[PDB]
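To keep things clear, I will list the structure first and then write my remarks on it.
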Amino acid sequence: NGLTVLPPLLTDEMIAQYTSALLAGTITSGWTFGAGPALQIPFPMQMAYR
Amino acid sequence: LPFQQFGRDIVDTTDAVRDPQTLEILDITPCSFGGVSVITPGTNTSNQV
Ligand SMILES: *[C@@H]1O[C@H](CO)[C@@H](O)[C@H](O)[C@H]1NC(C)=O
């Protein structure tokens, strides 16, 4: 009675896209995409620095 | 069952009644309601809403 529920602004199908973008940026670029342009590096060469 | 009259839910609101004249159960649902919101650009720009 007078008690509604409002839906969120971002659906699940968009949060999934953000998560996938984060994964694809941290797999093929290392940590470099968090400070500027994203740069390539092979994965066994990223793990060496880690 | 052939001796109940009303119906009630987990929060104790009536949600089913049986008709006295013809013995049949009528489901009840409240009328629609909700909030109303107005979308507007600035009055410096337009007056459409
Ligand atoms: C009440 O009257 C109506 C009209 O004749 C009838 O159909 C109905 O069976 C009556 N109620 C009962 C409990 O018999």
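All residue numbers given for chain A refer to Swiss-Prot; the residues shown span 856-905 in order.
Using N, Cα and C of the backbone, Cβ positions are placed for all residues, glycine too.
Here's what Swiss-Prot has on this protein:
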- A:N856 to K: In strain: Omicron/BA.1 (VARIANT)
- A:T859 to N: In strain: Lambda/C.37 (VARIANT)
- A:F888 to L: In strain: Eta/B.1.525 (VARIANT)
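Feature annotations (Swiss-Prot) mapped to structure.
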{"residue": "A:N856", "record": "variant position", "CB count, 10 Å": "5"}
{"residue": "A:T859", "record": "variant position", "CB count, 10 Å": "7"}
{"residue": "A:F888", "record": "variant position", "CB count, 10 Å": "16"}
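A:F888 (variant position) sits 41 Å from A:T859 (variant position), taking the CA atoms of both as reference points.
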